[PDB]
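To keep things clear, I will list the structure first and then write my remarks on it.
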Amino acid sequence: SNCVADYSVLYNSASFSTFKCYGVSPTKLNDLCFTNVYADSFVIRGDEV
Amino acid sequence: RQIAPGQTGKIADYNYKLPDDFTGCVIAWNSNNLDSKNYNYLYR
């Protein structure tokens, strides 16, 4: 929170194997604004993603 | 899997894209023997 988020720095990288978005489309993110982002982070088996 | 209606990816914004309501088929295979050796192939 209390910051500016350039999602194009994330989305333009091919290093992410998937970037699946479920209530916004990733090209729209830079025109939106949000209250909290809540980044959750963990490791799992690749076939389970 | 991006060569389909409404998808996004490395080619989608820069190389090749299908209409949202495309009426057609997509037919594809990993030939590899003729395909791999490469300087013939590129993306934007």
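To match Swiss-Prot, the residue numbers of chain A are left as they are there, and the shown ones run 359-407.
This entry, so its header tells us, was determined using electron microscopy, 3.3 Å.
Cβ from N, Cα, C; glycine included.
The Cβ of A:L368 (variant position) has 13 neighbouring Cβ atoms from other residues within 10 Å, across all protein chains displayed. According to Swiss-Prot, the natural variant A:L368 to I carries this note: In strain: Omicron/XBB.1.5, Omicron/EG.5.1.
The Cβ neighbour count for A:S371 (variant position), using a 10 Å radius over every protein chain in view, is 9. What Swiss-Prot notes for the natural variant A:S371 to L is this: In strain: Omicron/BA.1.
For the naturally occurring variant A:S371 to F, Swiss-Prot gives the following note: In strain: Omicron/BA.2, Omicron/BA.2.12.1, Omicron/BA.2.75, Omicron/BA.4, Omicron/BA.5, Omicron/BQ.1.1, Omicron/XBB.1.5, Omicron/EG.5.1.
As a natural variant entry, A:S373 to P appears in Swiss-Prot alongside the note: In strain: Omicron/BA.1, Omicron/BA.2, Omicron/BA.2.12.1, Omicron/BA.2.75, Omicron/BA.4, Omicron/BA.5, Omicron/BQ.1.1, Omicron/XBB.1.5, Omicron/EG.5.1. A:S373 (variant position) falls outside any helix or strand according to DSSP and counts as coil. A C-beta separation below 8 Å, combined with a sequence spacing of at least six in one chain, links A:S373 (variant position) to none of the other residues.
According to Swiss-Prot, the naturally occurring change A:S375 to F is described as follows: In strain: Omicron/BA.1, Omicron/BA.2, Omicron/BA.2.12.1, Omicron/BA.2.75, Omicron/BA.4, Omicron/BA.5, Omicron/BQ.1.1, Omicron/XBB.1.5, Omicron/EG.5.1.
Of all Cβ atoms in the shown protein chains, 6 besides its own fall within 10 Å of the Cβ of A:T376 (variant position). One natural variant named in Swiss-Prot is A:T376 to A, and its note says In strain: Omicron/BA.2, Omicron/BA.2.12.1, Omicron/BA.4, Omicron/BA.5, Omicron/BQ.1.1, Omicron/XBB.1.5, Omicron/EG.5.1.
A:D405 to N appears in Swiss-Prot as a known natural variant, with the remark: In strain: Omicron/BA.2, Omicron/BA.2.12.1, Omicron/BA.2.75, Omicron/BA.4, Omicron/BA.5, Omicron/BQ.1.1, Omicron/XBB.1.5, Omicron/EG.5.1; complete loss of interaction with host integrins. Under DSSP, A:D405 (variant position) is assigned to a helix (H, G or I) in the three-state scheme.
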If you count Cβ atoms within 10 Å of the Cβ of A:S375 (variant position), leaving out that atom itself, what do you get? 7
Please report how many Å separate the Cα atom of A:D405 (variant position) from that of A:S375 (variant position), as a whole number. 12
For a quick check of packing: other C-beta atoms within 10 Å of the C-beta of A:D405 (variant position), how many? 5
